[PDB]
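A short worksheet on the structure shown next.
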Amino acid sequence: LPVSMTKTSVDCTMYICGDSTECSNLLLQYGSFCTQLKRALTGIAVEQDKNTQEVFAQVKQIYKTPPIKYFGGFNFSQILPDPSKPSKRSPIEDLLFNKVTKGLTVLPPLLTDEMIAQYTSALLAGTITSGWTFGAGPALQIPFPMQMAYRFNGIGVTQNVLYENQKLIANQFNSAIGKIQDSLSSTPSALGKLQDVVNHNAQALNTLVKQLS
Amino acid sequence: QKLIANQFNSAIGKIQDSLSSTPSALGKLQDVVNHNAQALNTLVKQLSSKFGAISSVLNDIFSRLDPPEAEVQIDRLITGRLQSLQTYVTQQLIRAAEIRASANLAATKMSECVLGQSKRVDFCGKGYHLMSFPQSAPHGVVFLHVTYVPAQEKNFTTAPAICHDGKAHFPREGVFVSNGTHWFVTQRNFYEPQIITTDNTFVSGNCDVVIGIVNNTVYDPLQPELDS
Amino acid sequence: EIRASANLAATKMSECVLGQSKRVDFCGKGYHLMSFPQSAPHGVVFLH
Amino acid sequence: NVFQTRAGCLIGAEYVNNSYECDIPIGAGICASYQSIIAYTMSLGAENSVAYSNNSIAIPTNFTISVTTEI
Ligand SMILES: *[C@@H]1O[C@H](CO)[C@@H](O[C@@H]2O[C@H](CO)[C@@H](O)[C@H](O)[C@H]2NC(C)=O)[C@H](O)[C@H]1NC(C)=O
Ligand SMILES: *[C@@H]1O[C@H](CO)[C@@H](O[C@@H]2O[C@H](CO)[C@@H](O)[C@H](O)[C@H]2NC(C)=O)[C@H](O)[C@H]1NC(C)=O
Ligand SMILES: *[C@@H]1O[C@H](CO)[C@@H](O[C@@H]2O[C@H](CO)[C@@H](O)[C@H](O)[C@H]2NC(C)=O)[C@H](O)[C@H]1NC(C)=O
Ligand SMILES: *[C@@H]1O[C@H](CO)[C@@H](O[C@@H]2O[C@H](CO)[C@@H](O)[C@H](O)[C@H]2NC(C)=O)[C@H](O)[C@H]1NC(C)=O
Ligand SMILES: *[C@@H]1O[C@H](CO)[C@@H](O[C@@H]2O[C@H](CO)[C@@H](O)[C@H](O)[C@H]2NC(C)=O)[C@H](O)[C@H]1NC(C)=O
Ligand SMILES: *[C@@H]1O[C@H](CO)[C@@H](O)[C@H](O)[C@H]1NC(C)=O
């Protein structure tokens, strides 16, 4: 799911008239079109920043996973952050990053990718260690197999189904996550919903620039 | 009951004080109004622009020039003003679409959170949702979400099941806990110990397959009655 | 359009991740158990 | 009093090693505020490590009836 696009800003007089002073003198009496366009683009930029903040910053705590990463057979190494990498990112999100490629300026986002990765890591640690209680108040730690048993109780299956098939469920989950990793590494168009976003915005700018000719 | 009532009264009092003492909390609605006013003002300013004509007043053009080129000047003025009006209408349409989306969201919230209880997380307030109240406001609606939040958590030792007489007893609705020596069962969101009996636990298989099972006795209410 | 999509993504994060959703097909095909978020260039990827 | 940021060059405010919440957004993780004008790296939130273990649970013992407003 896309969240925010590239924030762009325009210098109205510089784009319209360039370095001709008489052009600016003639321009100043067409009114406040430049002010309107600057206001609209600033509104879009702040809306993009608010969108990112709302979608990601949903927890007021930055939880940290315990050093001993054993969860009753479940393997979360594919989605947990990798300490060795300087970027502090899991293999899946690193694959995602590697899989996606005057008068007009591009403003950088307020939240860098590192802070977004930190929020995602906090959410993962919270939802792994403390179930779903951390989203409704304090964080309540709980063993992971018990959380999965609770989640089966959510869908109308008693816990004895889980507790007597824990190893099989763990193996199936690990195999499924490996298959997802390989599928992401194999299909190029799977990220199209994001890619076209860029492939839209950039080309739009190009067309605008072509209008100078 | 009395404690919950007191907490609710204190909460609504704090809400009233917070709304009274914080002016920025009502920013959203305020913004709406400002935007509209701003737009109108900008439109008026467009009447003060020459748009490249010799003057920005139609009367001056008419009383100063003959029709043959006064019509050219008036053509320029009309096309400029028409472009400005087109821009204003387009901006109004976009803002109206945004307000339509917000109104649809508000209607969904009114239908679900009000007149009902929602299991959706954070859709009707932070924490477990209890109920809600609507209030009107200039060009908007304010929801008071009354919600339930746990506090004063306490550590306990847990086992997935209880092995007794070779049978594995699992909790029916709650969870097994241990205050250090004894084993009880209690519901998930509140602490209320109960004796592990055969009515709140159910038997499923033997105790050789589950991982982490502990040994304990399971009280039976029928045995004392059959003793007499 | 992007803001509407971001609102949808925020709802998905609030429901599928921080809780269990009983809404059919909202958090993946089948009976939903849980989910994980991941970042991506100008977007978020949910593993249901 | 010159600072180099990803967005650009900032003059008139002093960088502070301390971290707070964002007040005026500048960009690239930098936010400025007035307390003199100081620019800093915004703080995501208070870190809270939860003691997770495979045979321990935490059970609430009390509750609170909260009321929130949404406009
Ligand atoms: C969890 O999964 C990871 C990777 O999915 C496992 O790491 C692999 O370990 C084997 C043997 O030690 C190596 O041959 C592979 O190269 C490793 N994979 C990677 C990506 O480095 C790990 O063993 C699994 N189990 C645990 C407990 O972490
Ligand atoms: C349950 O027990 C754990 C550890 O026995 C407690 O975690 C400790 O909390 C204190 C409180 O500040 C910290 O100083 C320690 O560093 C924590 N220990 C670890 C290993 O992280 C936890 O607080 C207990 N639960 C409650 C509700 O008191
Ligand atoms: C765990 O709870 C049990 C049940 O209340 C406690 O056992 C009781 O303790 C009280 C306090 O001394 C005694 O008056 C009762 O006679 C005990 N009942 C039984 C059946 O033993 C137990 O003490 C608690 N654990 C701890 C460490 O205090
Ligand atoms: C729970 O009780 C069972 C039987 O009452 C224990 O199983 C016995 O364990 C001892 C010591 O390992 C063996 O010598 C016996 O042969 C076992 N008997 C049976 C029938 O399995 C079991 O060990 C107890 N649980 C724990 C954690 O000690
Ligand atoms: C649960 O919390 C409530 C309030 O948060 C506690 O009620 C307070 O109790 C103290 C001591 O008895 C009084 O001084 C306060 O006035 C009470 N508050 C209110 C609002 O009446 C209650 O005691 C707590 N429950 C437990 C078991 O500790
Ligand atoms: C449970 O946790 C303890 C310490 O946290 C560890 O020593 C033990 O190996 C774990 N048991 C399993 C079955 O993973």
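Numbering, chain B: per Swiss-Prot, residues 920-1147 in sequence.
When the header is checked for method, it gives electron microscopy, 3.7 Å.
From the backbone N, Cα and C atoms, a Cβ is placed for every residue, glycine too.
According to DSSP, B:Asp950 (variant position) sits within a helical segment. Listed in sequence order, the residues of the same chain lying 6 or more apart from B:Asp950 (variant position) and placing their CB within less than 8 Å of its CB: none are present. Record note (Swiss-Prot), natural variant B:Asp950 to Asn: In strain: Delta/B.1.617.2, Mu/B.1.621. The unchanged residue is displayed.
Residue density at B:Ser982 (variant position): 9 other Cβ atoms are found within 10 A of its Cβ, drawing on all protein chains shown. Under the DSSP three-state reduction, B:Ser982 (variant position) is assigned to helix. Quoting Swiss-Prot on the natural variant B:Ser982 to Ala: In strain: Alpha/B.1.1.7.
Under natural variants, Swiss-Prot gives B:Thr1027 to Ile with this note: In strain: Gamma/P.1. For B:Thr1027 (variant position), no same-chain residue that is 6 or more apart in sequence has a Cβ closer than 8 Å to its Cβ.
One natural variant catalogued in Swiss-Prot, B:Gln1071 to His, is accompanied by this note: In strain: Kappa/B.1.617.1. The Cβ of B:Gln1071 (variant position) lies under 8 Å from the Cβ of no residue that is in the same chain and 6 or more residues away along the sequence.
Within the same chain, the residues at least 6 positions away from B:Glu1092 (variant position) whose Cβ sits under 8 Å from its Cβ are B:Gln1106, B:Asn1119, listed in sequence order. Where Swiss-Prot documents B:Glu1092 to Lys as a natural variant, the accompanying text is: In strain: Theta/P.3.
Annotation of the natural variant B:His1101 to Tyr in Swiss-Prot: In strain: Theta/P.3. Cβ neighbour count for B:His1101 (variant position) (all protein chains, 10 Å cutoff from its Cβ): 11.
Where Swiss-Prot documents B:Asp1118 to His as a natural variant, the accompanying text is: In strain: Alpha/B.1.1.7. Here B:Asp1118 (variant position) comes close to B:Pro1140: these same-chain residues lie at least six apart in sequence, with C-beta atoms under 8 angstroms from its C-beta.
In this structure, the C-alpha atom of B:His1101 (variant position) lies 103 angstrom from that of B:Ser982 (variant position). By a Cβ separation below 8 angstroms, chain D lies close to these of the variant positions B:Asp950, B:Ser982, B:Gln1071: B:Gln1071.
DSSP assigns B:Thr1027 (variant position) to a helix. Checking the variant positions B:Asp950, B:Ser982, B:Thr1027, B:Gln1071, B:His1101 against chain C with a Cβ-Cβ cut-off under 8 Å leaves no residue at all. Secondary structure at B:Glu1092 (variant position), taken from DSSP and collapsed to helix, strand or coil, is coil.
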